[PDB]
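The structure appears below as structure tokens.
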Amino acid sequence: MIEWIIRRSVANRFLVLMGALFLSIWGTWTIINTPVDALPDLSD
Amino acid sequence: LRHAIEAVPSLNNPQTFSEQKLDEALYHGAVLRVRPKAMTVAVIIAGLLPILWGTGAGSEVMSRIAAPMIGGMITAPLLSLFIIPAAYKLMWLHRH
Amino acid sequence: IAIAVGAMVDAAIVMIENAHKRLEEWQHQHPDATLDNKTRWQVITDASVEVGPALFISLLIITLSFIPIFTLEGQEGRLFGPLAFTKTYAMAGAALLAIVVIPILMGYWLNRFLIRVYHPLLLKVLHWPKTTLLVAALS
């Protein structure tokens, strides 16, 4: 299953390239605007 | 160690027995791991090592959670390169 | 995420490496001064043949053998919960990316003195291999 899926993406080649490019910037945007706190509120 | 006894040296084993031929199929599946292995353990311990030094706010809970992995990632590799092999060379003999 | 980075690189390299010795055989079986963009296209996409599933399912392992942690109830659960989440998202990320981009990125772009200290003790482990398994249980 895994091997066949490798050939799919390799075929995609370019279209995937800009997919991980635009997702990289989008991802860079989320982190810039992400809230922050010491720990994850653990109060009952 | 499986595809080593699944390549061309795996044409001699299934048909007849040859200790010094299955030993060669293991000695190559041993130098072929040397490169990927030694670096896998490296980058896993290297990228895990900074959080083992508990200085700063929060380091306390991260060092407690990295030491088991870091310390557990020295006996896991070191030993598995001798226990896994010398155990597969023993199971392959049972079914045979 | 801190622990996630330790494996996200283990996804790329273990694949890249199995492609480094695959380009060290086609170079030994064929000439040397002749290679095209397609001739280099086949040798690296053939390292995705063996270790391909080996890592996607192993990084699927790292993530799932960890799931049982989410069953932490209350204070403890709210704590290491988000740590498991981010650790899992980032693993399924560098795993689902190591099967879509990592192969392409590596195609678009003293090992001696450690091998000599290992195999003296490796051929030694093949001495009554049931003796080293006796030493193991003692560990």
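Sequence positions for chain C are given in Swiss-Prot numbering; the residues included correspond to 396-504, 517-546, in order.
Each residue, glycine too, has its Cβ placed from N, Cα and C.
Copied over from Swiss-Prot, here are the features:
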MUTAGEN   C:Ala399 to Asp  Strong decrease in copper resistance
MUTAGEN   C:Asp405 to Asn  Loss of copper resistance
MUTAGEN   C:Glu412 to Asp  Slight decrease in copper resistance
MUTAGEN   C:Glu412 to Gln  Loss of copper resistance
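This view paints the features noted in Swiss-Prot onto the structure.
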residue  : record               : contacts (Cβ under 8 Å, 6+ apart)
C:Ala399 : mutagenesis position : C:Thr481, C:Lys482, C:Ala485, C:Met486, C:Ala489
C:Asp405 : mutagenesis position : none
C:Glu412 : mutagenesis position : none
